[PDB]
Amino acid sequence: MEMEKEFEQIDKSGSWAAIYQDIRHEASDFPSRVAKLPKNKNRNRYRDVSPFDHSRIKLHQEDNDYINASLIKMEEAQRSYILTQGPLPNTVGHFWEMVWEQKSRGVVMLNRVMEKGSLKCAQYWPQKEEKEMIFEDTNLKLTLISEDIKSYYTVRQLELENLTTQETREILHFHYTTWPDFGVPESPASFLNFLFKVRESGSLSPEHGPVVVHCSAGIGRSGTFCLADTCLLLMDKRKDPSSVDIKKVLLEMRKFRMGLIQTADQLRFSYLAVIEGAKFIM
Ligand SMILES: O=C1CCCc2nc3c(cc21)C(=O)CCC3
C-alpha cells in the first residue's frame, strides 16, 4: 500500500502495536559473540543491545578492537551510517578513535546527557574553548572551536587532533536537544528541519566517512533518524515514490543492527516524518 493512506488505515483501526510486533517477529537474528565476551562487559551500556559480529565497527588496535557500534550500509539509497550507544566513562576515548579511523565528518546526538534524573551518556566533548580534552588511552585531543545554540538544536565546531601524527580535522557536532523525556514529539517539523541541517553540512555525503549517530542505546531515536533519511532519499531516486515501503526499509536496516525503532510510537512517528517530509521536498 501507499504510505499516507496505510497510515490513516492503521490509525482508524488502532493496530500500531500489531504492526510493530510483526516487524519484531520478522527481524534478523545474527550472532554477537564478540560483544558478549567477559572482557567487554564495561564496554556495553545495556546487556540486551549488542552489535552483530558481521557488521560491527572494529577499532584499529590489537589489544581490544571492540566498540558497541554498527555499520548500516544501504545499497539502493547509497548511504552509510554508523549507529552507536552513548559513550560511557570508559569508552570516550574509543568513541573518538572510531570517529578518526572511519573519517567521519559529523556526529549526530539525539539525547541530553541527563534525562529522567539519570545519566544517559558521558560528557564527551568540551564545553569551553579554553578547556580542551585529552584522551590519553587513544592519544587524541579535542577542542571546542565555536557553538551555535538554537531553539531545538545546537551545532558545534570541534577540532580533533591525532597527537601521534599531529594531523588535525574539523568535526561537526549536531545536537538535537528537545526530544521529550517520555514519548515522541507531537509534530515532526523540528526533527525534519534538523535532518536537513545535517544534510546541508556535507556530513551525510560520499566524500566523507559515515556519519556517527547515537542516543542512549543507539537503536531508538537513532533508528528513527536513519530510517527517515533513507526513505526520503529513495522517494527522490525512484520513478514511483509511492513504491517506497517503510516497513521493508526498516527490516533491511535491522539486518545490520538489532532493535532499530524501540516502540510502536516511534514507528508511527517515523511514518509521520516521512509523510510530511515528502511534501516539503517538492
Ligand atoms: O526542513 C525541511 C522540511 C521539508 C523538507 C525539506 N526539503 C528541503 C530543505 C528543507 C526541508 C532544504 O533546505 C534543502 C533541500 C530541500
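According to its header, this structure was worked out by X-ray crystallography, 1.9 Å.
Cβ from N, Cα, C; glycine included.
One mutagenesis experiment named in Swiss-Prot is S50 to A or D, and its note says No phosphorylation. For the recorded site, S50 (mutagenesis position), the DSSP three-state label reads coil. Within 10 Å of the C-beta of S50 (mutagenesis position) we count 22 further C-beta atoms, all protein chains included.
Swiss-Prot lists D181 to A among its mutagenesis entries, and the accompanying note reads: Substrate-trapping mutant. Neighbours of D181 (mutagenesis position), defined as other CB atoms within 10 A of its CB across all chains, total 9. In this structure, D181 (mutagenesis position) belongs to neither helix nor strand by DSSP; it is coil.
Reduced to three states, the DSSP call for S216 (substrate binding site) is coil. Counting every protein chain shown, 21 other Cβ atoms lie within 10 Å of the Cβ of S216 (substrate binding site). Taken from Swiss-Prot, the feature substrate binding site covers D181, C215, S216, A217, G218, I219, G220, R221, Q262.
Here Swiss-Prot notes a mutagenesis experiment, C215 to S, with the remark: Catalytically inactive mutant; abolishes sulfhydration. Note: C215 (mutagenesis position) has non-local neighbours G86, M109, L110, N111, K120, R221, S222, i.e. same-chain residues 6+ apart with C-beta under 8 A of its own C-beta.
For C215, the entry in Swiss-Prot reads active site, phosphocysteine intermediate.
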Between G218 (substrate binding site) and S50 (mutagenesis position): CA-CA distance (Å): 10
Integer Å distance between the CA atoms belonging to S216 (substrate binding site) and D181 (mutagenesis position): 12
Site of maximum Cβ density within 10 Å, from binding-site residues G218, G220: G218
